[PDB]
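Worksheet: the structure to be examined is printed underneath.
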2 protein chains.
Amino acid sequence: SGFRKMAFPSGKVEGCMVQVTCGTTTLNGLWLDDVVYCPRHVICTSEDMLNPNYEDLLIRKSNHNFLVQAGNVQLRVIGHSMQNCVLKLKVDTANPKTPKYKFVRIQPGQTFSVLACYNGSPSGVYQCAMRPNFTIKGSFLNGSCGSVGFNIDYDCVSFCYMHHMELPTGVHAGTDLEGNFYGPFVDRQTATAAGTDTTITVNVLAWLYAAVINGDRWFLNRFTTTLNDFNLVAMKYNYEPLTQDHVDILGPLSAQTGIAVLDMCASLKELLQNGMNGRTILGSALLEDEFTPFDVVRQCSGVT
Amino acid sequence: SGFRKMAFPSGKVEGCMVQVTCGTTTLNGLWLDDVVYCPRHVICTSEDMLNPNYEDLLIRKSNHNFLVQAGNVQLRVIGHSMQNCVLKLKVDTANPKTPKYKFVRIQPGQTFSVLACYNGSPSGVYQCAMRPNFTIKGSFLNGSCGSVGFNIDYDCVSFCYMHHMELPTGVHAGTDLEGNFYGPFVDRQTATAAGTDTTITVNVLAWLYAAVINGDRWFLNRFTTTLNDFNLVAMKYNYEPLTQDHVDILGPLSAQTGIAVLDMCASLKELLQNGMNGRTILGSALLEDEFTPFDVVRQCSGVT
């Protein structure tokens, strides 16, 4: 028993993190096969980050202006292309610790582990959710850029995120591994604010099921509700509307625990209307929305 | 900026996790050099566990009754000793991915990352604090035993925990890597209860400093207090008494932020007496005590 915000093992990813340096600016890169991927703002100086012209900046760069380094060993760059907001540096050595991988684009509400690095070296690993407003709330500082987010299905590493910037609200923005940003953000320092951050709801439900599986039942009630009467309430508290697809997704957990999804929705309705009244759920005093149904089922049934 | 409960990279440890099977019972083991360490209750059946005599149980066991396996590859056991609550199985192959390591015994309030495994295979990694009452609150299920807790100092892996059991209160107990339990617990299924757990006050303070460093100041006040007047209040809310040694430890964070420890103590006093009144701190609605001062300084200054 017990339930914790657990992240995927980071070993396979550690083997791929290298350091990329262009002039003065240094950041992390991902080394898969004989290709190194990294945030393109590597080529910027601090001076022109206000609104850099990356096409013009790249024209004046050559292979040798990029210093890629796998720990102690130097990597020779033998080609470089800009793909959206990422650089693809071809190196002359294939990473032999390159795992089976895929590049994926996740949806808001889905989760992944981030391996935060500095100078191509691991710092630590934590779990994130891609927020409805297409930001994430992690821990990054300078040098963090090029740190990747990912999931693991047995042998295969699904890379879904590469870190690029932090918004003035204290939240973070990045791209997929094809260099396409999540949300309306761009790799330049303008006053781009984030949109309203809403609560994922289905995830809160999954987490309430996790709570039941691990011995918390105080929040359960004899009440039930309709999707419509639930959603009328949920919207008031800045929650994503719950759809029939969401209900379908919550099926396995509902069946496992023998608590109907609409009964659990009723409990969440009571929780939102009246608060927790001093009590806690799995050691939290507010409703957690960064656990997917698959996350809960994974942890609770000990998947490797 | 931003502050998450980050967990150390698990790669070096992953390389050491093997599967150990004795008869029907299977659990995880740690393979360092040519030695495999694992919880001794591996030799028990289901019945045995009520109150096993391990000396008597070990009489009928031989090298060949232990099936050690590093993923797909089989390990030949060529010797086995019982050292406290752990078995030391000597195998005929030295783990070539054996990192620089130490075995350490942690103190209550100190933290470490746990790599939860099943059938010698990684599941995930999360951070823990050794509680004042010598338990931890993690995620373990059957087959998790032999999962290890650890810290990393550059090249060196400091193994400090190996998982053994879950108490009826839903909390977890284990040993160090010499097989000596943390707290008064034993590897048998009797009603041996844990002591009342208190809150690690110094850690809560460190975490409030983390909050300040990452842009939360709403909880700061024009009040200050004495250690004595603080502790009178802290005792009421089941908090560890704060000592001058604790104050000394909080020096660097106090100096960095320019907020006296006793001013921060006053803020914690207000927080405890009046609650957070709808606001949050680093995305939590109750006071976190599983971050050490060293944890905060590490994360905030991007140590690898």
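The numbers used for chain B are those of Swiss-Prot, and the residues that appear cover 3264-3567, in sequence.
The deposited model was determined using X-ray crystallography, 2.9 Å.
Keep in mind that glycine also has a Cβ here, set from the backbone N, Cα and C atoms.
Positions annotated as active site, for 3CL-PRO activity by Swiss-Prot, on the basis of sequence analysis: B:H3304. Classification of B:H3304 (active site, for 3CL-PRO activity) by DSSP places it within a helix.
Proximity of B:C3408 (active site, nucleophile) to non-local residues of its own chain (separation of 6 or more, Cβ distance below 8 Å) is seen for B:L3290, B:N3291, B:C3301, B:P3302, B:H3304, B:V3305, B:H3426, B:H3427, B:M3428, given in sequence order. Residues or ranges marked as active site, nucleophile by Swiss-Prot: B:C3408.
Around B:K3353 (variant position), the C-beta neighbours below 8 angstroms that are at least 6 residues distant in the chain are B:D3297, B:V3298, B:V3299, B:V3340, B:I3341, B:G3342, B:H3343, B:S3344. Per Swiss-Prot, natural variant B:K3353 to R is noted as: In strain: Beta/B.1.351.
For the natural variant B:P3395 to H, the note given by Swiss-Prot reads: In strain: Omicron/BA.1, Omicron/BA.2, Omicron/BA.2.12.1, Omicron/BA.2.75, Omicron/BA.4, Omicron/BA.5, Omicron/BQ.1.1, Omicron/XBB.1.5, Omicron/EG.5.1. Under the DSSP three-state reduction, B:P3395 (variant position) is assigned to coil, being neither helix nor strand. Within 10 Å of the C-beta of B:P3395 (variant position) we count 20 further C-beta atoms, all protein chains included.
Classification of B:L3468 (variant position) by DSSP places it within a helix. Here Swiss-Prot notes a natural variant, B:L3468 to V, with the remark: In strain: Zeta/P.2.
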Ordered by sequence, the long-range same-chain Cβ contacts of B:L3468 (variant position) under 8 Å (at least 6 apart) are B:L3505, B:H3509, B:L3513, B:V3524, B:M3527, B:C3528, B:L3531
Just to be sure I understand the packing, how many Cβ atoms besides its own are within 10 Å of the Cβ of B:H3304 (active site, for 3CL-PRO activity)? 24
Helix, strand or coil by DSSP: which one applies to B:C3408 (active site, nucleophile)? coil
